[PDB]
Amino acid sequence: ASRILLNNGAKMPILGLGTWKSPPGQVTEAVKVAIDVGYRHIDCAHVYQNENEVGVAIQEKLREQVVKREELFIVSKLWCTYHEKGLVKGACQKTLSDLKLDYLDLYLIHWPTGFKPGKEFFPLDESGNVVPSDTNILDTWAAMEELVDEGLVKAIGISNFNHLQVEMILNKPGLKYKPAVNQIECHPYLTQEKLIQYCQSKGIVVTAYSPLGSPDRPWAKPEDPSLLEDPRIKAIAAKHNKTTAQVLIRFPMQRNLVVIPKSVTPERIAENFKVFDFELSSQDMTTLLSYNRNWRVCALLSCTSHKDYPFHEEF
Ligand SMILES: NC(=O)c1ccc[n+]([C@@H]2O[C@H](COP(=O)([O-])OP(=O)(O)OC[C@H]3O[C@@H](n4cnc5c(N)ncnc54)[C@H](OP(=O)(O)O)[C@@H]3O)[C@@H](O)[C@H]2O)c1
Ligand SMILES: O=C(O)COc1cc(F)ccc1C(=O)NCc1ccccc1
C-alpha cells in the first residue's frame, strides 16, 4: 500500500520528498516535478530556510489542479529556539504562511533539545556551547497539542527522540494526543532496530531520514562510508535491475517505515519514486540489516552538552 495509517486516523504516504539542503533557487522546480511524477508527501522544516520556495511549488500545483490539498501530506518541524510554550503557535503560523497552507498534515518537534529563543538557530555562549532553554519538553508537547485543537495541524509528532524521550511523552501526565510519528535517521549503516521496535509497539509510525546516507551533508569527509557506493548494496540492486538508491528507498518501506529521500535533480526525483514495482526478499532485508555500523549522519558536537541531547543513550 502507498500509505500507512497513523494513530490520529489519517493516512500518510510512505514515500515523501526531502528538502534539507535543497537550494532555494532549485527547490520550487524540484517540488513541482515531484508532484508531477506522483509524490504526495513533502518533508519540510523552518530551519531549512526554503519553506517559502517549497510553498510556491505546492501552491502552483494546487492552483493548476494537479492535486487536491486533501491528497497532499505536508510535514514541517518546530525549530529548537521555539520550544517555549508561548512561541510554538507563532512558529507554526510562520511555517504555514511560508508554505502558503492553512494546515499542516504533521508538525514535529524537530529535536528534543530546546535552545534560547532569538533570531539565531544555534545561539552560542562566548565559549561556543549552544545556549539551552529551561522549557520542559512536556510543556512543549502541550503547546503542540493546542495546535491540533486550534486546527493548525492534523497531527503532531517528534523527531530525533530516543526511546526514553519517547517514553517521557507517552507517560506525560494528562497526555491528550500521542505522537503520531518519530522521524529518525535510518539506513543500512544505522538500522535502529531497538528504537523502531519500541515506537512501532506503541503505535507510533517511524519515518526514516537520510535514507541514502546524506552524501551532500555539509560536514561529510572523503573517507566516510558511502551507502550509494557500497558494492554489496549495488549487487542487490543489480539482482533486481534497480539502482542502489532504489534499493535504499525500498528497504525502509518493507520495514513499515515512511521514507523521505531528498533530491533536486529531476531524473533522480523520478527514479526515487519508482520503488513500488519490486520486492526485496526477507534474505535481502536481513542482509541489508547486517550492514549496521551505528554510523550517524546527523549529530552535532556543539549540542552534546545539552541535557536533552538524544544520542548518549543506547537507543
Ligand atoms: N528530522 C531531522 O532531523 C532530519 C535530519 C536529516 C534529514 N531530514 C529529512 O530527510 C531528508 C532526506 O535526508 P538527507 O537530505 O539528509 O539525505 P538523503 O535523502 O539520504 O540524500 C540526499 C542526497 O542524495 C542524492 N540523491 C538523491 N537521490 C539520488 C539518486 N537516485 N541517486 C544518486 N544520488 C541521489 C541527492 O542529490 P541531488 O539532490 O543533487 O539530486 C543528495 O545529495 C532531508 O532532506 C530532510 O527532509 C530530517
Ligand atoms: O536538523 C536537520 O533536519 C538536519 O540538520 C540540520 C539542518 C539545518 F538546516 C541546520 C542544522 C542542522 C543540524 O546541524 N542538525 C543537527 C542537530 C540540530 C539540533 C540539535 C542537535 C543536532
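Following Swiss-Prot, chain A residues are numbered 2-316, in order.
Determined by X-ray crystallography, 1.2 Å, according to the entry header.
Backbone N, Cα and C atoms are what each Cβ position is placed from, and that goes for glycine too.
Pulled from Swiss-Prot, these are the features on record:
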type	residues	note
BINDING	10-19, 211-273	NADP(+) binding site
MUTAGEN	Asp44 to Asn	Reduced glyceraldehyde oxidoreductase activity
MUTAGEN	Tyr49 to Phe	Complete loss of glyceraldehyde oxidoreductase activity
ACT_SITE	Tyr49	active site, proton donor
MUTAGEN	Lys78 to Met	Reduced glyceraldehyde oxidoreductase activity
MUTAGEN	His111 to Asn	Reduced glyceraldehyde oxidoreductase activity
BINDING	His111	substrate binding site
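Within 10 Å (C-alpha to C-alpha) of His111 (mutagenesis position) lie the following recorded positions from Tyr49, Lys78, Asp231, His241, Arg251: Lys78. Of all the binding-site residues given, namely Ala221, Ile261, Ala271, the one with the smallest number of surrounding CB atoms inside 10 A is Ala221. In the three-state DSSP scheme, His241 (NADP(+) binding site) is classed as coil. Sequence-distant contacts of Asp231 (NADP(+) binding site), defined by Cβ-Cβ distance under 8 angstroms and a gap of at least six in the same chain, are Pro189, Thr245, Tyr292. Secondary structure at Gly10 (NADP(+) binding site), as computed by DSSP, is coil.
Using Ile261 (NADP(+) binding site) as the reference Cα, a 10 A cut-off selects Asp44 from the mutagenesis positions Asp44, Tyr49, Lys78. Screening the recorded positions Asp44, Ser211, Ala221 for a C-beta under 6 A from any atom of ligand 1 leaves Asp44, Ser211. Listed in sequence order, the residues of the same chain lying 6 or more apart from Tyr49 (mutagenesis position) and placing their CB within less than 8 Å of its CB are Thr20, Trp21, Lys22, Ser23.
Counting only the Cα atoms, the space from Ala221 (NADP(+) binding site) to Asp44 (mutagenesis position) is about 22 angstrom. For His111 (mutagenesis position), other Cβ atoms within 10 Å of its Cβ number 20. Taking the C-alpha positions, the distance from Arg251 (NADP(+) binding site) to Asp44 (mutagenesis position) comes to 18 Å. Closeness to ligand 2 is met by none of the recorded positions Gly10, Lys78, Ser211, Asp231, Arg251, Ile261, no Cβ falling under 6 Å from the molecule.
Taking a C-beta cut-off of under 8 angstroms and a sequence separation of 6 or more, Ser211 (NADP(+) binding site) has the following same-chain neighbours: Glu186, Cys187, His188, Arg218, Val298, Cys299.
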